[PDB]
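> Handing you this structure, nothing more for now.
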Amino acid sequence: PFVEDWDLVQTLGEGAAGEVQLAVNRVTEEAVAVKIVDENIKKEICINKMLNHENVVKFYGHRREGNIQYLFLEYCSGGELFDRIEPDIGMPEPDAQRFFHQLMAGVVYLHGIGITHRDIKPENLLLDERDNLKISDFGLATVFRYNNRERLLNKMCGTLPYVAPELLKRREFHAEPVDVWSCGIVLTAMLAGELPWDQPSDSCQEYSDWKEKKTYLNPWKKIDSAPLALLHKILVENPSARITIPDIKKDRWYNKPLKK
Ligand SMILES: COc1cc2c(cc1Cn1ccnc1)Cc1c-2n[nH]c1-c1ccc(C#N)cc1
């Protein structure tokens, strides 16, 4: 008895849909995160039911109590990756490499089952009790591969400082290079504690400086040559020339043994 009863003990986050609360089981004391949402929710639930990976936030189930949708998801006691990034500093390079390895494992998993996240950012990257990175929030996610047939995307979504330039310049684009680009912006943020530009467009001076290879400027001047050589391959404007994840796994810094 009472094993199905949950107590809402604290607010974890706030969003456009509603709120995220820490729920504790009355009998077992198990902790879960409950997403309270007042077509978009139906797709999020269907995508979440497909997921089963150690670097993806677990989905336990859903319950509709009237007009309110309750999504039962993994509680990650380490919090957001965002709070591990010290403004204008970043974090120790070995910590950033380990989180980047875990982020790649998660993204490889999603792309392998034909899912694109479309909003990778440190706010959506959570940490469990052992600081294992978990990809979260599949509210903007979509199926880009079905019956081994790829479909090109055209919808404008994500967060401007993390979006790939093809999203702003092209009518249609491949899904996988978009997620790779956002992972490169996350890596920049982890190693420099700042985002390189407001958006990836010619009108943006910081973006033009990068295309002109002015790496003597911030945030690039704070980043060591080995991770910076990887960022030069990820943050490539043409998505067809941008490095793919199998080639990121062969990168020199990606395979560099690091210890604080
Ligand atoms: C342990 O600290 C946290 C833990 C967690 C979050 C924020 C904090 C940070 N925090 C602590 C108190 N208020 C905010 C958000 C979250 C946490 N665990 N799980 C989730 C979460 C899970 C799924 C989704 C979705 N979609 C959104 C959030």
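In chain A, numbers come from Swiss-Prot; the residues present are 4-41, 50-271, in order.
Recorded method for this deposit: X-ray crystallography, 2.1 Å.
From the backbone N, Cα and C atoms, a Cβ is placed for every residue, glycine too.
Swiss-Prot feature annotations, pasted as is:
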MUTAGEN   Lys38 to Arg  Abolishes kinase activity
MUTAGEN   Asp130 to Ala  Abolishes kinase activity
ACT_SITE  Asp130  active site, proton acceptor
MUTAGEN   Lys132 to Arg  Strong reduction of chromatin-associated CHK1 ubiquitination
> What residues, ordered by sequence, lie under 8 A Cβ-to-Cβ from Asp130 (mutagenesis position) and sit at least six positions away in the same chain?
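For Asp130 (mutagenesis position), the qualifying residues are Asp148, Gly150, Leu151, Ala152, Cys168, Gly169, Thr170, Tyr173, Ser193.
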> Would you mind reading off the Cα separation of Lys38 (mutagenesis position) from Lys132 (mutagenesis position), to the nearest angstrom?
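About 19 Å separate the Cα atoms of these two residues.
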> For ligand 1, which among the mutagenesis positions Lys38, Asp130, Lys132 have a CB under 6 Å from it?
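What lies within reach of ligand 1, judged by Cβ under 6 Å, is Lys38.
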> Cβ neighbours within 10 Å, counted over all protein chains: which one of the mutagenesis positions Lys38, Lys132 has the most?
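In terms of Cβ crowding, the pick is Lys38.
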> What three-state secondary structure does DSSP assign to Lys132 (mutagenesis position)?
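In three-state terms, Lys132 (mutagenesis position) counts as coil.
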> What's the straight-line C-alpha distance in angstrom from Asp41 to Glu50, 8 residues unmodelled between?
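The answer is 13 Å, taken between the two Cα atoms.
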